Amino acid sequence: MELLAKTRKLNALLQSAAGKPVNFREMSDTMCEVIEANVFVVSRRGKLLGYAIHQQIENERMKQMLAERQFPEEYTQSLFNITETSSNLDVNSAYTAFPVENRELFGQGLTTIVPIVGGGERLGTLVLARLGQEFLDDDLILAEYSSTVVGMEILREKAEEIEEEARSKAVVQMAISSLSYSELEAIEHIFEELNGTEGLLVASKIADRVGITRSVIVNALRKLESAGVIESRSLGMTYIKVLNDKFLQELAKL
Amino acid sequence: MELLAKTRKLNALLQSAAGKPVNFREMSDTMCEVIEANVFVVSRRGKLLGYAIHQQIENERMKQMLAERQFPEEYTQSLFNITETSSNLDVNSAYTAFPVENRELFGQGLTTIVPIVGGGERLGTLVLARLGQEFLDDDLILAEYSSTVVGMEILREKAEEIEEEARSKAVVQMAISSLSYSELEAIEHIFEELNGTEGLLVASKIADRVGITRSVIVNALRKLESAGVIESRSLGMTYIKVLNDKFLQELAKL
Amino acid sequence: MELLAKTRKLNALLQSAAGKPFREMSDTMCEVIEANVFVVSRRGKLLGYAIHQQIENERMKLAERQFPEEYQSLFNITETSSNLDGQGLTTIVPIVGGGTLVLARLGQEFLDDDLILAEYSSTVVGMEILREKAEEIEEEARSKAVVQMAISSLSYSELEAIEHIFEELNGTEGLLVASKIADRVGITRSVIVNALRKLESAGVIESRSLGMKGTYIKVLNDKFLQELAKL
Amino acid sequence: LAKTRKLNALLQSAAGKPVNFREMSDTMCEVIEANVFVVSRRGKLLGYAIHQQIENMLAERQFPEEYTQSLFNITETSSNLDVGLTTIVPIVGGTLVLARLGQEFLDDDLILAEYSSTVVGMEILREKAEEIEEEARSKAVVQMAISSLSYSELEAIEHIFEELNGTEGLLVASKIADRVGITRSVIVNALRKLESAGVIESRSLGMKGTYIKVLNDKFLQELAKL
């Protein structure tokens, strides 16, 4: 049919959103439009990475599930049993997206569960729901097309995390490479006095501890701030803020 | 009726290849199978990023340009004029994938040109060729859906190449931070004597013609070999080989 | 007679001035040697000096930071040469090997009490000149690494933005209107925002706003735009 | 005795480049003529050299606990401490300890003992600074290599060295593909990226598999998260 129309739009979104970064919200919105049904891109753990509502049913049980952006733990592990595409599931199924729970009112309450694979592993679960039309081969082409693209974008987000988790640690260590012996001993006792990420630094409370100059403490802060690890601010008679997630971790290796 | 059957085949490859290739040969092979037509994924400058033949054509006019993995300059800048899916462009054209001398046999010979765009930038050009019948909405979906994925895969490669081209320089620079002054000036004169990637390191004069210790050259070479920059092999009278594309470039800064 | 008192002092200055090197090391010798000090580079440059009596001859007077050179006998003076050149005298102790220490004084002529305070110092100087280079190549290369790390975090579009951003600034600092760059190539402004963050994350730049007037950006790395000028 | 200042001059006027203060201990031991014992503040024998071998555990790396704490509160130069003479000179900006049964301890012997005690400090600080230099750089390269990976081969690398259970070992081809379900070409691309940064140095051995040897001290550790 003129399914070609609904694919060009789905493609047109992807044909700019391609590259960085990954936006599951705007992506689920387009699926919601071209599949003409509710969309729930669900993580392995049951977390909602993105979603979009085409037809909204007024139910405190459901809209709440959407509020934590988390599905019930029992229902989450149930998706693992679904290995292949399971189309048009009934309101009396253990997989339905319609715990209404007066299901007589919901005769046309349908549910489609397409697993989201990145080849090597099941990365998530695409959940559909609709009250108007049956899920045909037409609606499955768009659902599976999307599920494949989601899988790539989940594997990308997970790849880019591992990349940056290591990159951030790398620049932290290079910043440490800059320090002298005293400057390191300085930095250690500095962030012990703070005991966290933010705080005010009493530079006179140190520099008497070991007899090392307060000017040494200045180098140690500039070198870190030079590599963007921190950023200090002149505050009365010094405020420092850590700009790196892994800085505190790598520092705690005495 | 199932276009779905032809989409599952295409989807099956895509997810089961998300694990980092990128392989345009594998992609082209499947398209050629599900689209049921010849596939030519063309780079911006005419290079074939990938291909797969469904129907063996008979001219060595094409069998040589295919053997060269490169399209003519004239035909390439012709592809820029195509801004959107052009379907079934005769054999009488300037866009046809069948440039022949004997055209009277290729009346049913056709061509379809789907552009490949991402981020806003025209990345490549998908080209289809078939003798059978005209490309239907059936094939146009599979063509456009493929051309969309090829787009975001080209963008992956360009971002991962930057990821690597810059990382490689970082490893080089990090190895240079290990050197002393004498250790550095040694490396400078070593690869001034080589005048290339590989060569034999005499150093019987090269070291003491300028007056550089033969032991400080070892430490300098061991440090470079530590970061995987180089790799030396032994002999009576040392052979060296640069394993980093960007090492020489970064070293050309005094 | 106890030279220990004069060598305990000199030593108690180097333990404190351990690392972070010659402007203050020259003051060190000028005090304990009690003579003018001139720490001269292998090629003439003044790495540090300190004056004790200050002959106001002005055939010499140092903001040149470079002598009228060629001076070449520090060439030729391979050993400590005491009391060269009234008693306007000079002691020249070599540091060159693998710079040069020059002492000047009106009065005594170093005695034998001695250059052993100068030779002692002249050795420590050499170790700190060797420290200078090692702790320079360390930083000059590591900075280039941080920059390349920052660039590796960019996408193709995020890079295209950066290439244009600092092609507009025409220098180190300046105001940036993120408005128009998005219109010159047709890429999202959020891309420009994302690109600037990745640089600012590694401390390459700083980027804080000026309202709708624009965003002010200041490059904090000496090696950024250099490495950026490579295709 | 200006040559006696020139002894200590060119003995470490090399100076330089790396830090080998075992070669420093004999420099003092030859010229102060002494048994030299460069001791860390906590107790480890950072270096030593013996001119006068005594018919007398140095084997090794630390001293008697409350002999070290005795040295700690020797805040000043104290020569001829008897018991076989003894001289203890502080090293701080470590501890230098001398001993002899010969020309006592001259105050010229003290000059060279005190002057050396200063140069030691500088080279302890230099060694310590250029060690933290290394230890951090040794981690930076590992993390650099790890950033090159993606989802699958991080998981591949995680399982590989988990099975290796140590530094070196043989990897049985595709026996590993069972336990992660990813293409096994992924494993190769993983091992290649690591050894491209000097983290490993592998070797293929035909139908047996592939041998691998970790070359980075900090790789095994940093990989342990997870």
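So for chain C, numbering is Swiss-Prot's, and the shown residues are 1-21, 24-63, 66-75, 77-90, 107-119, 124-256, in order.
Per deposition record, X-ray crystallography, 3.0 Å.
Cβ atoms here come from the backbone N, Cα and C positions, even for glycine.
In the three-state DSSP scheme, C:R167 (mutagenesis position) is classed as helix. Under mutagenesis, Swiss-Prot gives C:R167 to A with this note: Cannot form tetramers; when associated with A-183 and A-252.
The Cβ of C:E183 (mutagenesis position) lies under 8 Å from the Cβ of C:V216, C:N219, C:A220, C:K223, each on the same chain and at least six residues away in sequence. The annotation that Swiss-Prot gives for the mutagenesis experiment C:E183 to A reads: Cannot form tetramers; when associated with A-167 and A-252.
Proximity of C:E252 (mutagenesis position) to non-local residues of its own chain (separation of 6 or more, Cβ distance below 8 Å) is seen for C:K169, C:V172, C:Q173, C:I176, given in sequence order. Here Swiss-Prot describes C:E252 to A as a published mutagenesis experiment; the accompanying note says: Cannot form tetramers; when associated with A-167 and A-183.
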Fill in the blank from the handout: Residues C:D90 and C:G107 bracket 16 unmodelled positions; their Cα atoms are separated by (Å) 10
Exercise for the section: Let me know how many other Cβ atoms fall within 10 Å of the Cβ of C:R167 (mutagenesis position). Expected result: 24
Practice task
Would you mind pulling the DSSP three-state label for C:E183 (mutagenesis position)?
Solution key: helix
Completion exercise
Rounded Cα-Cα span in Å across 2 missing residues between C:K63 and C:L66 equals 5
Exercise for the section: Could you find out if DSSP has C:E252 (mutagenesis position) as helix, strand or coil? Expected result: helix
Handout entry: Flanking Cα pair C:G119 / C:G124, between which 4 residues have no modelled coordinates, distance in Å
Key = 11
